[PDB]
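Note sheet for the following structure.
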Number of protein chains: 2
Amino acid sequence: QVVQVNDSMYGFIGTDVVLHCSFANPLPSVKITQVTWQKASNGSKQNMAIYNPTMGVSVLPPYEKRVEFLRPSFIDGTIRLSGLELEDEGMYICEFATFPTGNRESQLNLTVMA
Amino acid sequence: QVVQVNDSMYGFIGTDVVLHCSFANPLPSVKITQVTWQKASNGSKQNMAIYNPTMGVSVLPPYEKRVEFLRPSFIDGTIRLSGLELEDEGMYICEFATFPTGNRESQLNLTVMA
């Protein structure tokens, strides 16, 4: 019960897109430690962005000045990816690291239209 | 980028196996927030055990009597799994949630013999 396959997003070259990732339903007994956007491709994943309720926001290249958390909370890891291009197409994983229940990862496919 | 270790394991039925998992060297910039163990079986992830440096240890069913940390640290999530059943066959993933680097995981395939 780890993976939660979500929507499928369709964006456009040049325009930005809103990738969605929220946590529901939040319980007081469950504590969210981190939200982590990763891009999966060719069978290999890649760290994209991380929101930590205490450590702040981190964006990793090539996604700095591109990816921005809209409502950075522990139940919301929604991001905006700027300047879509053909290389951006692929599977995206938004993972919540929670204690003591474990990790919940949402999974969404992104297609880039021309 | 997120997968740094890929190994294999073997063991007889009823015997105990020590699944190793560690991180070195975490840069002084890098902070480990949580360590998580997962099992992948026929396209489905399942949370096993979690060690959070600031919250403690949690062993989830049905592993609450079989799986155990040996030296639980922010750089060591090595566990022992006792009473190996045939169903235990498969890939096990030990994940380090870090900031600002993100997720760094180790995958090991445990095969059951007799």
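Note that chain B carries Swiss-Prot numbering, so the residues on display, from first to last, are 31-144.
For all residues, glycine too, the Cβ spot is worked out from N, Cα and C.
In Swiss-Prot this protein carries:
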- B:31-141: domain 'Ig-like V-type' (DOMAIN)
- B:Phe129 to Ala: Abolished binding to pseudorabies virus glycoprotein D; knockin mice are resistant infection by pseudorabies virus (MUTAGEN)
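The number of other Cβ atoms within 10 Å of the Cβ belonging to B:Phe129 (mutagenesis position), over all protein chains shown, comes to 21. For the domain 'Ig-like V-type' (B:31-141), the DSSP-based tally of helix, strand and coil residues reads 3 helix, 64 strand, 44 coil.
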